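Peer 1: Here you go, one structure.
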Amino acid sequence: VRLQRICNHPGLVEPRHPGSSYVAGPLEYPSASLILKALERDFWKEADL
Amino acid sequence: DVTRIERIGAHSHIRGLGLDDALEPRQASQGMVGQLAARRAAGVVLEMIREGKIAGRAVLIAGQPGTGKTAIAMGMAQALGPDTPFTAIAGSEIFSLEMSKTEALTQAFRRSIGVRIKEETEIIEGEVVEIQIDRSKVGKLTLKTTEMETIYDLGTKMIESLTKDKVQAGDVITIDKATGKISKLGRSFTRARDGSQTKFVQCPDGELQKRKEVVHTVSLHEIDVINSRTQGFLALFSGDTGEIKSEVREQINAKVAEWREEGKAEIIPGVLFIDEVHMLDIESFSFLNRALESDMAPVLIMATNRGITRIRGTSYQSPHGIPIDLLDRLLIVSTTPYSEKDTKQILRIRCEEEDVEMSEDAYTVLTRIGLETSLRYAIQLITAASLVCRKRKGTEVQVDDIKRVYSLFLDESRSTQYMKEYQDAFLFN
Amino acid sequence: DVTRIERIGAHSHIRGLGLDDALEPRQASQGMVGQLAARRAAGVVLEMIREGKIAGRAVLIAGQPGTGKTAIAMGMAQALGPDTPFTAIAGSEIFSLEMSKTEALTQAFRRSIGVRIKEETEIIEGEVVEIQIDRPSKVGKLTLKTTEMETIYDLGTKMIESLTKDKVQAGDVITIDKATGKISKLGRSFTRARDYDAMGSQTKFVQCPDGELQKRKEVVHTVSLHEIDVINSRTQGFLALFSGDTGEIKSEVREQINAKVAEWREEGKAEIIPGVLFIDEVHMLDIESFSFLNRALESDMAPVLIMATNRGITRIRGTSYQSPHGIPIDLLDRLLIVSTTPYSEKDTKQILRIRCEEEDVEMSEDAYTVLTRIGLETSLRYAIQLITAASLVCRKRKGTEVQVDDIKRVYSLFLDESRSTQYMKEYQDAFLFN
Amino acid sequence: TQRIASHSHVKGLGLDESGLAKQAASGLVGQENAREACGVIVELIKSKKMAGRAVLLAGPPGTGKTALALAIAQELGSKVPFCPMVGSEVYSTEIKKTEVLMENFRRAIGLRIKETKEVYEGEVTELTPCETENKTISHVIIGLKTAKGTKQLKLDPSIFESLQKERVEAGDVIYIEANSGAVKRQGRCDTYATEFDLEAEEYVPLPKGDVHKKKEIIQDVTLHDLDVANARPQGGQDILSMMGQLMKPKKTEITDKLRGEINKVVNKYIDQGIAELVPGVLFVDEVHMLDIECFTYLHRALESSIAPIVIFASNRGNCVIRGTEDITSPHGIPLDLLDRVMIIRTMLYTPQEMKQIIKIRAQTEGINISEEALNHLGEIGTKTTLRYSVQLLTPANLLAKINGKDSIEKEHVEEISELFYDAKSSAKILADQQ
Amino acid sequence: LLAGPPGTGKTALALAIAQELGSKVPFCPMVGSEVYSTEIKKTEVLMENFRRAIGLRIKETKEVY
């Protein structure tokens, strides 16, 4: 029976499958909030040049 | 055993400096052997590092090849621990096409100075067995917790955020009180019962609103790169940093000082280690002269063997291949060659790390070979001899296995002789 | 009249190697004359190229300047034909600012390997007898015929879109791709109506198609490995085929492409057509380039490499050492050397005769003798260059044949290297930076 | 049939079960000591315990240094990584040399990851958005049909835009991968094939599996692929990533932070049982083309715990190290790196071994050769070099075929040796005849 | 130009000038090796630092509800 299946079409035993990439996902780099408050200055000593 | 990504290497056996509380070195401890004066000096430098008061200190480790200066540096790294920065590079690495040599050394300096920040958070937790959430939107947070259930009234203007990122029955989540963020844990067995790599925790515990402090240690280079661009933090991974503008760096220095005096941050000075500094050039050393005069500078450690050797970028010669303008600004640690007993003990430690059993006659022969040719050659023959022993189904390495491996693999002294026997065959002498 | 873009160049007279069926060279044939042994060796190398079994074989053509090394190369190029690749460069071309030398040589290697992709397609081809579209969702109807049969098609919407964008109308002859519905218009069989004003292009007519309206046919497309690399290098990387912004294609792409081409070969889709890479004046290559070539020639996808140089014992670039031909002996061991000898009196005369035929110039026998002696005394290329000048001088005096006096006139006007160097030595104080 | 190359006859090291080398096996003859040493290195690699161990194959040219390195690759099999490299490749225009070396170090560390892929496929029965102000699409509802059933799904707006991507409409067959959000419109269902006589659509059958399927596969990747995929991210859906991808892609000097994080997540995969590490081999042929900066960097790289086994090859004598401008050293390599290396000595071949290799290459290339011609080729190989003698086989076979013979005889080899000259003979022509 | 043997206080005297001027005057320190940039030519680096050593003090009133 298996040999007859092979004789008909090999996909009945070992079908071809689509190739694809390995989705890894993001790395999720953490840090503190004050790091983003650098270069911020204050309204009464900055801007309007 | 399953193969981890870290495997046994040249300096895997050393796990610290073998020093007592008085910085007096033991003969064999923590994988290190001998080099008592150099190990004591490294311990003194290590205590200088972890106190952190004095800035811009420079040290050089010098000696013949194979004398363990790189091993000493790795031992300092292990003894210091991960809570303090330790930047390690080779001198060849600063020659970048993306940035100048000074910029590379600048950001290598800044990777070695950590800024430690503590942040407070308020967080709510609960098990998603069911969500009775409609989305304006209406809900009551029908979640569970061991002490008492996570039912809680919700503000109608933002309940769509709870349903935004595919919150589904059979899960466990956490919610922030002030940020409004929501995060998931996945197919927990208590909720998902009726996926692989999901959080397999039980129902969460605590009184819902739990306090939590979190500590972040961020280097000055990270602060520079993050604030240099809209999405500059990607450059920390891609390495697409250009030459960072000086204007960004002094503003960040001022802000870090302000945080330090205000109590909102703490400075954690670290170490920059540059192995094989004789690849640096006059320009790099001249930059290092003034980079070490900053208050925000780390401790610098350098390694090079050399003698009187040409400085790169010049026709001049100087000790250690370094100009004497910089050698005045550092302390030199000298490593001496190893004795027979120290060589034998190092081979014993390496065999233990590699999980190799050898006869005492084999140890004697390998110690003879180590003094005769080189230490690293003798260390290399341990693995090959173990493999040769294994193929003959032996249990311990014998003298015959080492002689076989010595016949197969040979060192520079014999290769050069055999090359000279066929001088015309070998090319471009 | 009608000057096409190809005019008479240095090697235009060469159209082959002039070899017998047994590879035995003829004394003069296909523009080539003399160099019997070198031409025979080039014929053997050409047979190696044609069979295509062996990969990465390298050949060097060596000899003094003016001995026809480049002529033998173009003879191989013309005899090989256009179906097989033949990539020709100078050694100086690899020194790019866009990419490394190894990348440039890798691209040159992969330009010289062809992939003969083959696939089946179905078309519908016929004369449009009638078309109707009931635009208000659109519906329509089409009718096509051949000389044998006719058929009416009820159209779908997207086919109607394609027909409208192409503005297909009756009397046209079209081909419709059954796979995707692309339409291509071959011409018209019936004239447009002469009642219509202003749309009165005369155009030309095309016969009706024959046989079945719908046919299945095989089609063959030829692309180089470098084209496949550049297309797959990045999104919209096809533009770099023309612009040349192919900077340092990643190796993983090339490994994937080699594997896919191999499995296409086993799956019956493609055939590998290995060609030739020719590097003229290879002594300009650096030591790094030769070192890269040592390993690049060991791949199974490597083409046949041909090189030409004239140097004796000469410095290798990038080093202080010397070796034969300015090439390290690491590479010279990997290759076979073909030697070209200087030409004799008769061979020079025959080359000048062949060159006059190419340029359409008639000269007397005394003129041929004088020009042959000039070419032996100074150089072959100088004597070749004097032919056109002498013909122009003859033309301006309304002559019909180039005579000895015209040759002596242009010999006086235009100087060779030896005389110019002698006269420069006379004015050695006047010339700068001796 | 595959093309024959220089090392195509090599199938392995030809060692017996006891580790000793047979005199002639697996395409290699002689060189028994080096083959036994390479077998020990094969045992070292397959143990997977060590990191950064380095080997140098040293000997005269033509003694088989490259062949033994490739014989190791055959002995290891295709499951282990083997990243060949030549020292000239480090001189890139895009990135520094040490980055090239470190990238090739990471290419040689393999990783076999079990991946679970969620896929949706079926005929689109209906497609309706759901939008509202917090104005914007909250999600899209889609129905899918297969032979085994049907299902209604709600999906992210990114997948909804990736559906408008393919011009997907009701009745079309699609393939969605939920891990990446990738969408493929395979075509329209075969149920609608008879609805028009001619339509531009391409028809496909209905899917026969479940609407939602959960499949497990194993993916072969390297650490360098993981580094590059996160350094230049490509799988995002934010607008900023799409703008960044419009930049011309170039290699960047990847940081140690990213590599540390990749090591961390790889260790997490290994601890979770998801992944298996397969450390491999890096092969740097002609290391003498590396400069002193590259050699000095390898001190730190070879001392790492992550690093692979490395194999070097060099043929130089007491040559000047590149970049040092006066420092001679054996093998063109510094003493300090050479201390970190086990040296395998390769020897010259006797005439009998040359004859045996010539016979192996003859029967590899599909060539019959008489014993007289074989002995003459052996004499030529002793007189000139092995590689020159091997290269004469195919031209002699072509001449024999042109003469109608089915086998090489001595006269064909004589004629080929007359036509094609070796490096020593050509150098003698340059030096003596001049 | 401050000239002399190493260790005789040239940099110390320069920073003493900087301390004596106060923080409200610009003082741009620089090393000669910094001119060798990959992005701009050396003379541009010098001119940029020249402009960096010249300060401008702007006075303005901010009003806000």
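Following Swiss-Prot, chain D shows residues 12-145, 152-451, kept in their order.
Technique stated in the header: electron microscopy, 2.4 Å.
Quick reminder: no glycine exception, Cβ is built from N, Cα and C everywhere.
Pulled these features from Swiss-Prot for this protein:
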type: BINDING; residues: D:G70, D:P71, D:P72, D:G73, D:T74, D:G75, D:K76, D:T77; note: ATP binding site
type: MUTAGEN; residues: D:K76 to M; note: No effect on interaction with NOPCHAP1
type: MUTAGEN; residues: D:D302 to N; note: Abolishes ATPase activity; inhibition of MYC- and CTNNB1-mediated transformation
type: MUTAGEN; residues: D:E303 to Q; note: Reduces ATPase activity. Decreases interaction with NOPCHAP1. No effect on formation of RUVBL1-RUVBL2 heteromeric complex
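For the listed features, I'd like the structural context: burial, neighbours, distances.
Peer 2: The Cβ of D:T74 (ATP binding site) has 22 other Cβ atoms within 10 Å, all protein chains considered.
Of all the Cβ atoms in the protein chains shown, 24 others lie within 10 Å of the Cβ of D:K76 (mutagenesis position).
Around the Cβ of D:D302 (mutagenesis position), the number of neighbouring Cβ atoms within 10 Å comes to 24. In the three-state DSSP assignment, the secondary structure recorded for D:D302 (mutagenesis position) is strand.
Taking a C-beta cut-off of under 8 angstroms and a sequence separation of 6 or more, D:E303 (mutagenesis position) has the following same-chain neighbours: D:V97, D:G98, D:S99, D:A330, D:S331, D:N332.
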Peer 1: Taking only the Cα atoms, work out how far D:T74 (ATP binding site) lies from D:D302 (mutagenesis position), in Å, as a whole number.
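Peer 2: D:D302 (mutagenesis position) has its Cα 14 Å from the Cα of D:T74 (ATP binding site).
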Peer 1: How many other Cβ atoms sit within 10 Å of the Cβ of D:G73 (ATP binding site)?
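Peer 2: Here the count is 22.
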Peer 1: I want the residues beyond D:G70, D:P71, D:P72, D:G73, D:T74, D:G75, D:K76, D:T77 whose C-beta is within 8 angstroms of the mean position of the ATP site's C-beta atoms, in chain order.
Peer 2: D:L68, D:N332, D:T363
Peer 1: If you measure Cβ to Cβ, which of the recorded positions D:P72, D:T74, D:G75, D:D302, D:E303 are under 8 Å from chain E?
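Peer 2: Cβ contacts with chain E under 8 Å: none.
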Peer 1: Could you list the residues of the same chain, at least six apart in sequence, whose Cβ is under 8 A from the Cβ of D:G70 (ATP binding site)?
Peer 2: D:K76, D:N332, D:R362, D:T363, D:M364
Peer 1: If proximity means a C-beta under 8 angstroms from chain C, which of D:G70, D:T74, D:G75, D:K76 count? These are the recorded positions.
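Peer 2: Of D:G70, D:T74, D:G75, D:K76, none lie near chain C.
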Peer 1: Using a 10 Å radius around its CB, how many other CB atoms surround D:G75 (ATP binding site)?
Peer 2: 24
Peer 1: Between the Cα atoms of D:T77 (ATP binding site) and D:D302 (mutagenesis position), find the distance and write it as a whole number of Å.
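Peer 2: Answer for this pair: 7 Å between alpha carbons.
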Peer 1: Below 8 Å Cβ to Cβ and six or more residues apart, same chain only. Which residues does that give for D:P72 (ATP binding site)?
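Peer 2: Non-local contacts for D:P72 (ATP binding site): D:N332.
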Peer 1: Taking the Cα atoms as reference points, how far is D:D302 (mutagenesis position) from D:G75 (ATP binding site) in Å?
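Peer 2: If we compare the Cα positions of D:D302 (mutagenesis position) and D:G75 (ATP binding site), the gap is 12 Å.
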Peer 1: With 8 Å as the upper Cβ-Cβ limit, not reached, which of the recorded positions D:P71, D:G75, D:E303 neighbour chain B?
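Peer 2: Near chain B: D:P71.
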